Amino acid sequence: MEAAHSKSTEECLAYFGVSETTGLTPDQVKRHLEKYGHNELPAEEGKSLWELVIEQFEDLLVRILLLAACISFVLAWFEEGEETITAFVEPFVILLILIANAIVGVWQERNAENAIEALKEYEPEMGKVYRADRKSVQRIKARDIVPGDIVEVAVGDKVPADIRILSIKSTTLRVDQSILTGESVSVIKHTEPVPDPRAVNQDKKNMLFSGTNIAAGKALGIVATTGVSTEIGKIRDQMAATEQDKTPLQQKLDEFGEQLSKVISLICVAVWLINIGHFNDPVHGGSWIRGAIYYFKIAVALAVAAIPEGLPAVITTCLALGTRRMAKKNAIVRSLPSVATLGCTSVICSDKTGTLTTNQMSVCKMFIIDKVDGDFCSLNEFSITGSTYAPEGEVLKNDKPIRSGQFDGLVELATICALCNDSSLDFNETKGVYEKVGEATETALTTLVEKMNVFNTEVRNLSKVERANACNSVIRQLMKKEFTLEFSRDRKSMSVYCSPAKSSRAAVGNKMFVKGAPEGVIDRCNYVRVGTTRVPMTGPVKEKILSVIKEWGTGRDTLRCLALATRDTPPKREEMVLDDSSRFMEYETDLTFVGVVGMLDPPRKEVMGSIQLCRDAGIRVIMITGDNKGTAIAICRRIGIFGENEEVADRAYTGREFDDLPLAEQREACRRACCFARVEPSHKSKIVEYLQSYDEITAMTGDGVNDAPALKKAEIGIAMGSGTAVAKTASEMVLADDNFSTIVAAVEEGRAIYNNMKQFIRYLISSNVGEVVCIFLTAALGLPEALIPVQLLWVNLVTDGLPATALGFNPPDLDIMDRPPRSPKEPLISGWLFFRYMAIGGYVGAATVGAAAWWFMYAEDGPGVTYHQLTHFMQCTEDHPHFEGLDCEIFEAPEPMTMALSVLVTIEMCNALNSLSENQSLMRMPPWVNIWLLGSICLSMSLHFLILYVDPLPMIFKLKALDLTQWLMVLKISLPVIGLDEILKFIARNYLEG
Ligand SMILES: Nc1ncnc2c1ncn2[C@@H]1O[C@H](COP(=O)(O)OP(=O)(O)CP(=O)(O)O)[C@@H](O)[C@H]1O
Ligand SMILES: [Ca+2]
Ligand SMILES: [Ca+2]
Ligand SMILES: [Ca+2]
Ligand SMILES: [K+]
């Protein structure tokens, strides 16, 4: 460990005793592993704690019941409500339903965490180091990195350990340090010592902290600290979780839960304002104080009833349940609420290279110049065999094997490929295959040089490791590479400044080797390499070249082309400024065209099928890439974005064509175009911006850093598992499988969550409206009170509890993917659904009021009150003045109240079965499709029986029930609500709107 940034780069190398150009030795790693251990963290991976995870109570709807539980305990502390023990029970039926949902919520989330960590553990984090094993570079498991060895980082990488920067190989080096210092914008680094030992992490501008990403550039450094000695390691538990998330679904639910909290506020204020006239009845006893307080209780007890306290839990359950299902499809949900958003997505933007395609590349076609005779131009087209990164294959011309060394243009094409290249070939001795190091594109050139072998290097008797970079090491032995002009997405090309390695002649040898996008390089080509000679770039030549390039990119091979050129007379080293890269394009002028290579890059096997499925789900797909349009168009046709013969005149644009359009037609283009090529990281970020300006939910799929702005901007970023860390950090979901078909299943799961969330709402609204209607109806018609504040708080515990939450386990509808996606501007509750809520709640209230009233009449055991509703309270005690009041006092009886109660419990259990699907009949979506619901109902019902028959309990809640004759009655009344809602489903089942 070196806790020093105040020390210079030489002082840091001296600290561990390492050479910058060799690295650590096997013995040195053995010893440093004993001393410093592995590079990893032991425990508590975003695990929270046992009791502090259940402290998620801090939701508004839940908070209300908490305060309600206190004032229900405060009034109880006075022993009020004309009762002793049941007063202390009131706050506990409230706590129980909260404890219930809080447990299920926590229970589900812990499973999501345990599914995620099992998947991240299936693919180890990696890092690149230089050790004395090889002259070359080797990347290892991030855990096998020790304080001392020389580590290499680059664009899109995640910094594996706390590293003192040694050499910044690029013009600039920017780092995303948001995870540690909060610095949003990318941060520049350097290599000079920071003498202050006490300097804060923000000022350590010569350090690379672990867990952070490289925004731009390439750098070499030395590891100071690993494992827990890492800066981010010291703050593992402290600041465990910090994120930003406010999804559209969450926003709608917050707006819903807010205004819904306002109606219940008024109703319960109304409830208290209405029955302020029964303030003095001989039951409560004329005590005005104990009159308004009782109805303050029923108002609060009704609030608790009406309020969906399970809403924060059912949201939590569905999301965590969704995160787990996606984890089974090898997807990593980096944000629970984001699963819901991918359900109501209308358009999906996608990167091409490495996202829609496999990014497994290989040069299979290439041409140079044959002859230029006036208006006549001819090329030497070549075919190369071998599609893997292996150096076994042959160069062909008209299907005949050819020594590449004979053609001089091929010697130069092989030279530009070898030098103007930052990648290499490693032969994995444990996998037994040739793997790439760096970009797949540049690597495709590396293997080409090997297959060409223009200098005929003996390779028949080499090892499989030596064979990897033989023909390339020959060219590097020949040419000393002075420095590299970076690849810039503005000029879309790069170059190396090279002189003869042996330095045989200073005057004779000096070249700049350029490769990049054809149209750019060729436009800057003033000469054309014919053989070993040189001729001026003319119209016909440029036409003939670009014609064959078009022949390849549009062809059924779908080729990826790079033009190769050499600036014959480059500027002097001191005539060039390497600080900025904006000057680099002019350095790549006066070029001499050498040749063009064409790459193979097959679309992923399941892309075409996935795209076609989205088209059936009302979802549009837009390809966005920095590659050629002609090539990009022919891919869209092959994967189902365009037809084989679609007219794409105004549905495919380039970066220049797009920008040439007014901001009006720039925005309009995004509504019809499905292919944008030759674009920028900003373009990708703006195409999403334009799509979002149409009130559409947008998803972005990428793998590179050029996607990061677009990935962050979209409602859902989706990065490939084989993609970059920057892309993954920018996205909310990661396809670790690289399976594009998962995006399809993530949409189906996303819509299924929205539906179950609706069924939760429809249930708790339609049912609880009945709870409101019940109290409002008995009062309006001058009937005895149906419910007691404790009875209101019991039905709430049992009907708003688990049967509510179990709705989050509903199987999705059968036609869930055949319907168009839901508009973002849709009301959470439609105009028609609000009618269903009332129709059910209307009957429910009526059904449960007629319950208590029936006891007063047609019940044989109950005393009769004749016909035409003779219910008035004048009798009371000593009915001296009355109308046919043979009975002394029928009021304040426990029996009629339990009748109204048991109906509610049964009738609200009933439409929970109706809440299995929005429109599907119970004949196609039976009760046993959601077993968790049946369990809740069984429990909830059996929990009702226990209260009625275990005798220390019916004293607490005023009730006494007949064993059979009453249960038969409440069933006759409850079951029709299943019938009623069934009618309403059939109504929308035959009339399809929505
Ligand atoms: N390493 C390299 N050296 C020189 N030129 C390169 C290069 N890599 C890419 N290019 C050229 O730059 C152009 C744009 O690169 P860019 O990264 O912006 O788009 P891209 O197609 O390579 C990634 P994607 O297709 O996933 O959007 C490419 O079309 C290619 O012709
Ligand atoms: Ca409730
Ligand atoms: Ca890419
Ligand atoms: Ca209810
Ligand atoms: K995003």
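Cβ atoms here come from the backbone N, Cα and C positions, even for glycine.
Marked as Ca(2+) 1 binding site by Swiss-Prot: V304, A305, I307, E309, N796, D800. Other Cβ atoms within 10 Å of the Cβ of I307 (Ca(2+) 1 binding site), summed over all protein chains shown, number 25.
What Swiss-Prot notes for the published mutagenesis of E309 to A is this: Interferes with conformation changes that are essential for ATP-dependent Ca(2+) transport. Listed in sequence order, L61, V62, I64, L65, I97, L98, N101, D800 are the same-chain residues at least 6 apart in sequence whose CB falls under 8 Å from the CB of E309 (mutagenesis position).
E309 to Q appears in Swiss-Prot as a mutagenesis experiment; the accompanying note says: No loss of calcium binding. Strongly decreased rate of phosphorylation of the active site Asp residue. Interferes with conformation changes that are essential for ATP-dependent Ca(2+)transport.
Here the Cβ of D351 (active site, 4-aspartylphosphate intermediate) has 27 other Cβ atoms within 10 Å, regardless of which shown protein chain they belong to. The annotation active site, 4-aspartylphosphate intermediate is assigned in Swiss-Prot to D351.
As annotated by Swiss-Prot, Mg(2+) binding site applies to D351, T353, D703, with the evidence given as experimental evidence. For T353 (Mg(2+) binding site), other Cβ atoms within 10 Å of its Cβ number 21. DSSP assigns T353 (Mg(2+) binding site) to a helix in the three-state reduction.
Annotation note: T799 (Ca(2+) 2 binding site) sits in a helical segment as assigned by DSSP. Feature annotation from Swiss-Prot assigns Ca(2+) 2 binding site to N768, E771, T799, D800, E908; the stated evidence is experimental evidence.
Note: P789 (mutagenesis position) has non-local neighbours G81, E90, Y294, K297, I298, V300, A301, i.e. same-chain residues 6+ apart with C-beta under 8 A of its own C-beta. The mutagenesis experiment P789 to L is recorded by Swiss-Prot, whose note states: Almost complete loss of Ca(2+) transport activity because of reduced Ca(2+) affinity.
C876 (mutagenesis position) falls within neither a helix nor a strand when secondary structure is assigned with DSSP, and so counts as coil. According to Swiss-Prot, the mutagenesis experiment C876 to A carries the following note: Loss of ATP-dependent Ca(2+)transport.
One entry in Swiss-Prot concerns the mutagenesis experiment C888 to A. Its note says: Loss of ATP-dependent Ca(2+)transport. Cβ environment of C888 (mutagenesis position): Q875, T877, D879 lie under 8 Å away, each six or more residues apart in the same chain.
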(Q) Comparing the recorded positions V304, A305, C876, which residue's C-beta has the most other C-beta atoms within 10 angstroms in this structure? (A) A305
(Q) Through the lens of DSSP with three states only, how would you label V304 (Ca(2+) 1 binding site)? (A) helix
Q: Give the number of CB atoms, excluding that of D800 (Ca(2+) 1 binding site) itself, located within 10 Å of its CB.
A: 28
Q. What Cα-Cα separation, expressed in whole Å, is found between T799 (Ca(2+) 2 binding site) and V304 (Ca(2+) 1 binding site)?
A. 12
**Q.** Nearest of the recorded positions (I307, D351, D703, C876) to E908 (Ca(2+) 2 binding site) - Cα to Cα
**A.** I307
Q: Anything within 10 Å of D351 (active site, 4-aspartylphosphate intermediate)? Look among the recorded positions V304, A305, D703, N768, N796, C876, comparing CA atoms, and list what you find.
A: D703
Q) Over all shown protein chains, what is the count of other CB atoms within 10 A of the CB belonging to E771 (Ca(2+) 2 binding site)? A) 24
Q | By Cα-Cα distance, the member of binding-site residues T353, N768, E771 nearest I307 (Ca(2+) 1 binding site) | A | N768
Q: Under 8 Å Cβ to Cβ from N768 (Ca(2+) 2 binding site), same chain, six or more residues apart: give me those in sequence order, or none if nothing qualifies.
A: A305, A306, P308, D800, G841
Q | CB contacts for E908 (Ca(2+) 2 binding site) [other CB atoms within 10 A, all chains] | A | 29
**Q.** recorded positions close to ligand 3 - of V304, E309, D351, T353, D703, only those whose C-beta is under 6 Å away
**A.** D351, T353, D703
